[PDB]
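Report on the structure given below.
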Amino acid sequence: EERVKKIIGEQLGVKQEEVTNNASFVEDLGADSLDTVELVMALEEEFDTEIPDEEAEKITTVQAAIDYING
Amino acid sequence: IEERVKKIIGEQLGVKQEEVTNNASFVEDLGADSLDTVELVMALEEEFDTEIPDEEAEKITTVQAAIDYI
Amino acid sequence: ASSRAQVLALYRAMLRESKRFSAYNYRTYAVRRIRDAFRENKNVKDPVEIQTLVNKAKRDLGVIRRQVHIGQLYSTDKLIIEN
Amino acid sequence: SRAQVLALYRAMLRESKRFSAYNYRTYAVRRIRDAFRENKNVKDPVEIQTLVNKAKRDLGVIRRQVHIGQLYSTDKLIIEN
Amino acid sequence: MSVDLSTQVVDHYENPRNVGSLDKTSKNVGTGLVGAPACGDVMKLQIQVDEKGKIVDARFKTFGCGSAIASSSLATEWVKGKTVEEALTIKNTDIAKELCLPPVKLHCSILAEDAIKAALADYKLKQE
Amino acid sequence: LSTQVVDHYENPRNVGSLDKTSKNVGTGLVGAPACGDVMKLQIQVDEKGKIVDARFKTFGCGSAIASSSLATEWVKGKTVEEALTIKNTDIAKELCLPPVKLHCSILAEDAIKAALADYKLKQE
Amino acid sequence: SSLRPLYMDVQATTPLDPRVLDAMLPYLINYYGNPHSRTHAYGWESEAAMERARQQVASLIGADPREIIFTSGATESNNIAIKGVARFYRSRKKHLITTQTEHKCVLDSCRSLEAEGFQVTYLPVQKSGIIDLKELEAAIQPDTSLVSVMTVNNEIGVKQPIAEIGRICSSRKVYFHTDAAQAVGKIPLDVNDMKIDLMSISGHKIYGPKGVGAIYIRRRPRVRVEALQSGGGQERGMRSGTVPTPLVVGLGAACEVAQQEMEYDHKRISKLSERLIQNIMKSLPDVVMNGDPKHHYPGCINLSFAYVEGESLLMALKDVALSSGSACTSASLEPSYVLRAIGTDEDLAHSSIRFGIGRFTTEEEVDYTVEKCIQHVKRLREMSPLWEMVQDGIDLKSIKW
Amino acid sequence: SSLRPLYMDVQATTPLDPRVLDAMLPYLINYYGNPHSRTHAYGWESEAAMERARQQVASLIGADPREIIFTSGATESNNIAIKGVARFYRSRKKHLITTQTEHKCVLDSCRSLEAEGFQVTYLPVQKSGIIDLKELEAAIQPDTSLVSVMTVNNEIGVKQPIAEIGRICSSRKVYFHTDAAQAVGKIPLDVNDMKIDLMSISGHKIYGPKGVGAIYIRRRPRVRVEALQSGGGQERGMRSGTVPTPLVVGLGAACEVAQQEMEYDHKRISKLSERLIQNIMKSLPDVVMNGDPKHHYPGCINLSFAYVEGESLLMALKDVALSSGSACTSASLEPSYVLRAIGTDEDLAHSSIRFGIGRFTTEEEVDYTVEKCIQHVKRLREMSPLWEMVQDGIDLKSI
Ligand SMILES: *P(=O)(O)OCC(C)(C)[C@@H](O)C(=O)NCCC(=O)NCCSC(=O)CCCCCCCCCCC
Ligand SMILES: *Cc1c(COP(=O)(O)O)cnc(C)c1O
Ligand SMILES: *Cc1c(COP(=O)(O)O)cnc(C)c1O
Ligand SMILES: [Zn+2]
Ligand SMILES: [Zn+2]
């Protein structure tokens, strides 16, 4: 369903419990900017979308990603 | 220098400009075969920078038809 | 029952694709040889030999497509007579 | 800048992942990653501009070679299953 | 999927037939272990014969190329329920024909033949 | 291939011929041995010993053509004694001739001196 | 970054036929296996392509595939023929016969053999450029090991009477080799009809890839050759080294295509050649064609423009890629030995240029080249002292150094 | 299931690096001029590209561009070095020195020279595959003109002590040639630091195109070499013939890329090699590595699997392209002379296969190869009579 959380952990190698909806990739999950790029690309491959750079720029939290991956 | 497709047609079929009446037929009137007509319609696509698609192009057999389409 | 129509599209395609060659020599040679070839075989009546020529023309159509594409990828200046 | 840099990274990854060949694809992706990460902490702007320009040339090469591989593809590897 | 590698050889390799070993102590089994010269291809072939001279089963183990393994397996299939004298008629050329072996791999067939003859010699030698 | 050579190539100055019968015209017709580079250079001398104009025609490579054009341009308005100081090495330096083409410069110098020699021979 | 000039120098090299590049690319991308790898699929597919190409060459020249050896080019091929045949029979035969217009690789190989104690006769040619068969017969010696004569001249295009030479050599039990680099794919060649024993083939002369060639070594009445490149024994032991798969694949594609289009190419190339020559001659006097037009390949036209130096004309035609046998423009200032062989006056030897008409040449290129040729020959003639003297009727008496 | 198998045979040849092909195509399409045509623009641009590539190669090996001669491959280069040097100085020197593990082109060139009246010393190697320097010094004679030793072996991957050999040869006024086909672009090479006089380079060993190579001929002290290919004198008269522009362009691109990526490639290649070896050794006993691992290039791993014949194993791994030095795999049935030279028992010589790890090999490829290798080696051992006897012990078995 919204198992993007799984993906996030796979991308960041963090326990499924540590992908809190209110979590920030950099502030909380220890990712750099590159990790974030590879993350949004992994979501592009998993959900068959093309969230443009101007749209990707706003994806900084898990709940934001879940939200976007609904439309 | 307007709908001078006649020039193009004349160049392709090598007929005098006077024999390019709007009522002229490529095969019946201007002595062209089917291949010559293919190269002709392509020549119009290249001259007017268009892509008269196949489903529409199939019906272009007269000068007035060519003028009409554009 | 004539394959005439199948031929014609092929002709059209083979000319159109050939006309995209970036290089003067390849473009001119391809177009002229396509024309002269179709015209030379216009009077063939044997359906099997005709199908043979059609299949060969299809292989050459794929070749022309790939080579025109590559020639676009590595294009260069036009010839002095091009302008 | 910085955003331009990241845009470059994304572009080179997206284009690289289209390689038809397993060896070319995997190699391209991994080398791009290791390269950007290896240069992550460089500070000299001139060397940075150099690396960026090199990355642009390598991006054009990646595009052209990916297209070539698409025009002349073949069967996949046994390990792709 | 190959070149000068016949399909029959591939069948006798990927699907080795009569692979195994018997008890050399049963006095009713003749075991011949002969190896090839130039190409260290070694063949171990054991045959088991009940009374009346008929081969009741055959097993082998071979250290060698695919053509040697397949040649030996084919040997065991051929050395099925034939006369101990019948086995004397097995010729290397029949094997090479059966498998379409090129000249470079004939060392296999000549070895397989040898193995058969090595086994028969031990059996007769087992009858004091 | 230097740019100066290209400029004198077809942009050559003073291409033509003069009247060989004039006692005031010196005509030098020199051919090279190694190849077939031939140079004809004619000069016209005023009463004061100044070269008032010169014309040439040369059958040879581009570097020889340019060498001769530069030669006639240089002898523009100089003294018959002044012109003797024109050196082939000055020509090759002016044109940046590579070593393979120095025979052109040597031919131009040779032509100049032969033509001046013809003039002096006509005054007697 | 200005516009590019027309290519009229097909005798030096030819562009790749896009079909050939398409034939090569799969092996430059995905099929990179070594054809000598016998233990996996990459080798199997590479070998398959190589052998297919071999059959293609054999089909073009009418030989058995087993008689085709892949090389790096026509130069290596001629080296193998001359040095291999020469050395093999050295114990009993030390005389060779070739001609003075042969390519520089044949001549220089023969020169090295002379430095090694061999005897070599360089047959002269008639003013037409064609050898005299009688001098060939009378020149053959009992200890003659090899006769080498090129099929088509690379500078003037004259065709030698290959078939009759084959008959002569056969009747004398002498090996016959032909440098066919400029003929393969342009004129019909059959080794058996022509009694040919060895033949040289260049890949980049027939719109194939650079860096690959072939040598035909007859296997029927077997021909013995000493291998020059030592190694692992590839190519029946005649040419050790890794067979360059993509290059030979391209070579085969080129030979096959040439077999398909040979007649058509000859028709239109001949038309363009006649057009160029006839149009230039009708507008410029004292222009002489070098080589007999009765036995001449139309794709190579060598013309001398009397009273005009070659390199000056080339510089005039900065928009057309050409070549000349002029002393000038040659590293060691040296006139073409080919033109000296046909007895060309020194002036015309310095006044010759070579036009190449090829598979891809257009009529427009021909007309442009003709116009510029007329214009600039006129301009240079108004600049030429020899022209002036001829128009005045002077006497050849220049002064030298 | 017509899927293609993994490539683990980088020592036989390597794919084009897309960078090299991109470097080549313009000269296969638009820039088709002959580099020896001096009178028009097509020739000029071809020559320009060719000379630039030359600077690329020289830059990779630290030589002067004038010291790089283009050839058709490493075979032609080795022929030029050995036969050329040997012939030039024949009037006063007729002894050559090489080793028993050199490539067949060096060996056969030396053989032809033997047929030409030269005497040739084939140095043996230690079981490690490394020559013994003392035997090299002691082997040189007053009329020794040339020493030939390859840098890295193509069958076992051992690295020879190039620098010390250079010192010795230099101190004796003897020419030093090295077949560097297996080292260029994989391990560091500097011609001057190593006192090298001639070196062979092959394009298709370093992700370049097939059909092109180079020979480095020193100009500093100068080395005299007799040209083998007669012709018009191209390449300073050493190698007549039309230089194949696209091929030399690709070779140069390959050399530049190799200079860029050599360190990275060595790091990950070495890590993967250690992975393969350690993982195979822990799961299959009686597997022996041929060649000293202390002086060894990780890209070439030659292993003998006791009690198993090589070609049967190769056929078992129908999903991996490999190689073996087993007699039962050569046209003329012949076991690898390299393995025989390093003293490997003949039986284990028949049990060797070669894994090559290259610039593009993935860790997944390594793990797959390891797993299938274990599985099929076990299966074949249960089929092997030598296995059975070893578990029970025994000696001969007639021939
Ligand atoms: P963000 O979280 O702040 O990330 C930090 C970044 C890198 C974005 C930025 O802030 C930063 O730290 N910059 C310092 C250094 C830098 O920006 N370097 C960028 C250029 S690195 C480079 O050169 C890439 C290497 C390209 C080679 C790839 C070759 C692939 C193989 C080709 C196959 C055909
Ligand atoms: C062009 C040519 C050659 C050149 O051969 P390559 O090895 O391909 O460069 C040889 N002989 C003749 C007659 C040629 O015209
Ligand atoms: C592969 C190899 C060669 C082969 O050279 P080619 O370029 O194929 O002619 C020669 N020597 C060594 C050591 C090699 O590994
Ligand atoms: Zn075997
Ligand atoms: Zn000159």
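The first residue you see is number 1, and the count goes up from there.
According to its header, this structure was worked out by X-ray crystallography, 3.3 Å.
Even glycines carry a Cβ here, placed using N, Cα and C.
According to Swiss-Prot, the mutagenesis experiment E:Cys39 to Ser (Swiss-Prot position 69) carries the annotation: Does not affect the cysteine desulfurase activity in the presence of FXN. Does not affect iron based stimulation of the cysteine desulfurase activity in the presence of FXN. The feature active site, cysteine persulfide intermediate is assigned by Swiss-Prot to E:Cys39, E:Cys108, with similarity to another entry given as support. Here the residue is the original one, but Swiss-Prot notes a mutagenesis experiment at this spot, E:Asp41 to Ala (Swiss-Prot position 71): Stabilizes the D-state. Quoting Swiss-Prot on the mutagenesis of E:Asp41 to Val (Swiss-Prot position 71): Stabilizes the S-state. What Swiss-Prot lists as Zn(2+) binding site is E:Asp41, E:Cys65, E:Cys108, and the listing cites experimental evidence. Record note (Swiss-Prot) on the mutagenesis of E:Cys65 to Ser (Swiss-Prot position 95): Slightly decrease the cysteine desulfurase activity in the presence of FXN. Does not affect iron based stimulation of the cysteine desulfurase activity in the presence of FXN. Looking at Swiss-Prot, you'll find the mutagenesis E:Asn92 to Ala (Swiss-Prot position 122) noted as follows: Stabilizes the S-state. One mutagenesis experiment catalogued in Swiss-Prot, E:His107 to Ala (Swiss-Prot position 137), is accompanied by this note: Stabilizes the D-state. Swiss-Prot lists E:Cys108 to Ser (Swiss-Prot position 138) among its mutagenesis entries, and the accompanying note reads: Loss of iron-based stimulation of the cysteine desulfurase activity in the presence of FXN.
E:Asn92 (mutagenesis position) sits 17 Å from E:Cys65 (mutagenesis position), taking the Cα positions as reference. Between E:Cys65 (mutagenesis position) and E:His107 (mutagenesis position), the C-alpha separation comes to 10 Å. Ligand 4 lies under 6 Å from the Cβ of E:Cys39, E:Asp41, out of the mutagenesis positions E:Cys39, E:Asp41, E:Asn92.
Counting every protein chain shown, 30 other Cβ atoms lie within 10 Å of the Cβ of E:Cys108 (mutagenesis position).
The DSSP secondary structure for E:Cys65 (mutagenesis position) is coil.
E:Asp41 (mutagenesis position) is surrounded by 31 other CB atoms, counting those within 10 A of its CB over all protein chains shown. When other Cβ atoms within 10 Å of the Cβ of E:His107 (mutagenesis position) are tallied across all protein chains shown, the result is 23.
A Cα-Cα distance of 8 Å separates E:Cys108 (mutagenesis position) from E:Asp41 (mutagenesis position). With a cut-off of 8 Å between CB atoms and residues at least 6 apart in sequence, the same chain places E:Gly64, E:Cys65, E:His107 near E:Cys39 (mutagenesis position), listed in sequence order. The secondary structure of E:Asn92 (mutagenesis position), as reduced to three states from DSSP, is helical. With a 10 A radius on its CB, E:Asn92 (mutagenesis position) counts 18 other CB atoms from all the protein chains. Chain H lies within reach of E:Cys39, E:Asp41, E:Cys65, E:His107, taking the mutagenesis positions E:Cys39, E:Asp41, E:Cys65, E:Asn92, E:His107 and requiring a CB-CB distance under 8 A. Taking all protein chains in view, 29 other C-beta atoms sit within 10 angstroms of the C-beta of E:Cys65 (mutagenesis position). Filtering of the mutagenesis positions E:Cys39, E:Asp41, E:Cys65, E:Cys108 by Cβ separation from chain C (threshold: under 8 Å) yields no residue. A distance below 8 A between C-beta atoms marks none of the mutagenesis positions from E:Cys39, E:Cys65, E:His107, E:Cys108 as lying next to chain D. In the three-state DSSP scheme, E:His107 (mutagenesis position) falls into the helix class.
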